[PDB]
Amino acid sequence: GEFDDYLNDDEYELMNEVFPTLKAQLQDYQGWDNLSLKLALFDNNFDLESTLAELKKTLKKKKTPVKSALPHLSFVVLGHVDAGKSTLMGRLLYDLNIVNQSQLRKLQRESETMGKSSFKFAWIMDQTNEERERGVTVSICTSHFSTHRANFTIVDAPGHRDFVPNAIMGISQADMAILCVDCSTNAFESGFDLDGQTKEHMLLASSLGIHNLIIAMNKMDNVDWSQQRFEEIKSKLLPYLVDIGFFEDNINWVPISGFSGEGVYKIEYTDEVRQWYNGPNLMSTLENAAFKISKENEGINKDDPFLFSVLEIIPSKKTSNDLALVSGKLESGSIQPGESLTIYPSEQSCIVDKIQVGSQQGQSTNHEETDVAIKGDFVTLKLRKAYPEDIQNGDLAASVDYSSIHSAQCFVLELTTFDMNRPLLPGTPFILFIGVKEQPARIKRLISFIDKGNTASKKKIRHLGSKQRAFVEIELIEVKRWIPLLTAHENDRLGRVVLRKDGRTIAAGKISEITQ
Amino acid sequence: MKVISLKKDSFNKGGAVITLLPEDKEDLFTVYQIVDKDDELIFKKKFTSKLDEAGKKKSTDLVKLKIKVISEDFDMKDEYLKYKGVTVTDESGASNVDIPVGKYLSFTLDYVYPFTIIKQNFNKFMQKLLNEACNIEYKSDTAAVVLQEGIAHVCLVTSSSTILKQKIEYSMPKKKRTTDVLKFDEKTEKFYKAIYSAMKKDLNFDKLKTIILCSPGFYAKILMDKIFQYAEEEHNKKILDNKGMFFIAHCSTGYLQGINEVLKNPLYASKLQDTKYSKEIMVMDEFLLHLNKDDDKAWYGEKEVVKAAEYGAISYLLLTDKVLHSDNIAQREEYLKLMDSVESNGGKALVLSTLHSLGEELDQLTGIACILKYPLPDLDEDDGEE
């Protein structure tokens, strides 16, 4: 009980002043508003002065109301899958002096069996391959050895075709690449095929900027360590390498047996089975690599913005399940320990606990210390303050400066095609191999060809001028937030990929642009 | 599937009145390609329970909606089809009776109640899948498992599709420094155990006849003895009796791709259990042999396929039910003309059903393609593209 808003018209006839009168007059005269005059005439009940006095009053409210670490040289061993590239790489591994090694010789001999397939330093390594079957691959892609000149990383292409991806896009580009060939008639004729994965395994390498190659002829012993077969082998193996792009004069050929160990550790005087060869041994040839001068100490190969691709994510004690150990390649820039790396995808960051440059050495447990690495090098990092989920492979890490690195779904790529059985139809599915990632993709559409609209046949690139093997739009079938990737231009190992239909590799290309 | 009635009214020669019963998810996919938007479906539901408001208050009943169709929620793997609509209301009081007019309504399909389709564009292609497949004998027999060195996928080869069931995966050995930190082996054992458990649950040695195991590498062979080890541990005679439904194969990639490498490639399957997989595998084979050997005898695309029909040059016209029922009616007037035009210049025809791998493969080619009798170089200039 409150506010009395009667009176309202009823009173006008009760008192008898009409009201359509004062209205106009005052209003105009004065110059305020309506509503006040009706209230005031009720509140002084039909007055005409005291309400006007109030009005003369009213408006009155006034509104109306450094130090250089020396390498330490990395190599990738390449080969068909049956030359005994493993038997030969394990012999280079053995103990880097050698023998003494007395436990490891026994342990290799234990590795099914101590009596069965008997042993001479390598047969025993081969029996470690037969045990290792039983959980596919028991020894590591980490391997290192030393020589009189240098400390060597080997990563050894399989064994069932996977470690060749562990080198290129994979770690530490290779100062020198090692092609291991079988001297046998059927095995050299096989392996060597244009179609072989072996040619591809060599083809990336040459594309990558892997300038030195050493070619090692295994399994000499079956072909009686022959002069004529060896010179006949050098004569095919080289024109094959030139078709790849390699410089045949620059390539060393070393005759060897991983299986007896002749020409591996000491020169082929130790090999009485060949008297005619006079030249260096397979460690002597690998060691033969020219030392680049490390820095420019504090200096460049990217000063440019840091881009590190993540090949693999794996847990560790000190370094988490991820933001844990991370493995991949330094696409551009540089990284050093104790530094902060930022991962745009997870919007999280971490501190580099340790950095393993190329050649796989210094373990996490023993030491914690080691200086520094430029683009092109692989690293195995250790990340301190970040969580298992935070980094997945395909992510690119960088600093806050020129940070984030950006990332997405389908992309545009200038692929070039090779000799295929089938061609690429627009819409055809293929398997893309960037780094660790191998995924199904659809080459949806074929935007352009040489410069026309068509399907994509063999050997197609624009003949002259702009090169248009094919302009393509490639979409990832597998998963939303499909894949992280970078253009080749800012960094190529993130950018370069291979396309293969079933078994065969149909094409390769560079990623030109990123789309949603 | 079971069809209770199916009738042909007397003032309307075309469309129909279908009363029908889906029996499994292969019949949920058939129904899919039959219902069109604006067709009217009449079901039972349980649309009981209310606000409060006057009274508590409700009742129950068992009220059926004659609902106009407007859209669909379809997930084949999840064995779920639902049709969204507004009530037709009903209709005279003769139907919808009890239903409250003004209220969208949906029908989530069950294998136990029949329902009736008041159909407008009931065609001979639909009638084939409603009286052939509709296949009260059922010949589709297959399950797969594709596996890389690190991921595996339980799958189900369907009367069209390579439907995933379970994108399993464990912590795969990456080759550790030491002799292989027993971590690798332990991790591998857990994995063997994991798939076995999955397949044991997912599969049912009662309706299936083929199980395909494929991998790049020994991984498929390993998984087959791991499958049967753990069977002989559980004494699982749903798997041990059927040691002869398993077939171990190699494929380039251990992703879904491997399925179309094994099925359509004459490596494994020939004419073993192939019935609904027959023909359709070979023709899609040859199509990619031809197009892809850059011989101009295999073509894709509405333009090029209409062009290859002006020369009469078509030997096998390829179309899909995915582009057909994918949504639209007018567009198929042309695609019929286009078959007749090409055959009147040359060819048979092959329609791919369509959640299928083969139909998806042709869907990824615009749901239209052809195989020719002769080389026609440049059918893609004149008309402008590739």
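Structure method, as recorded: electron microscopy, 9.5 Å.
Using N, Cα and C of the backbone, Cβ positions are placed for all residues, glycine too.
DSSP assigns B:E23 (mutagenesis position) to coil, not to a helix or a strand. For the mutagenesis result B:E23 to A, the note given in Swiss-Prot is Does not affect the No-Go Decay (NGD) pathway.
Take the CB of B:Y300 (mutagenesis position) and look out to 10 A: across all protein chains shown you find 23 other CB atoms. Here the residue is the original one, but Swiss-Prot notes a mutagenesis experiment at this spot, B:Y300 to A: Reduced ability to trigger the No-Go Decay (NGD) pathway, reduced ability to promote degradation of non-functional rRNAs; when associated with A-361.
Just so you know, the Cβ of B:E361 (mutagenesis position) picks up 22 other Cβ atoms within 10 Å once every protein chain is counted. Looking at Swiss-Prot, the entry for mutagenesis of B:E361 to R says: Reduced ability to trigger the No-Go Decay (NGD) pathway, reduced ability to promote degradation of non-functional rRNAs.
Record note (Swiss-Prot) on the mutagenesis of B:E361 to A: Reduced ability to trigger the No-Go Decay (NGD) pathway, reduced ability to promote degradation of non-functional rRNAs; when associated with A-300.
Note: the CA-CA distance between B:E23 (mutagenesis position) and B:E361 (mutagenesis position) rounds to 28 Å. The secondary structure of B:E361 (mutagenesis position), as reduced to three states from DSSP, is helical.
You'll find the Cα of B:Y300 (mutagenesis position) roughly 11 Å from the Cα of B:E361 (mutagenesis position).
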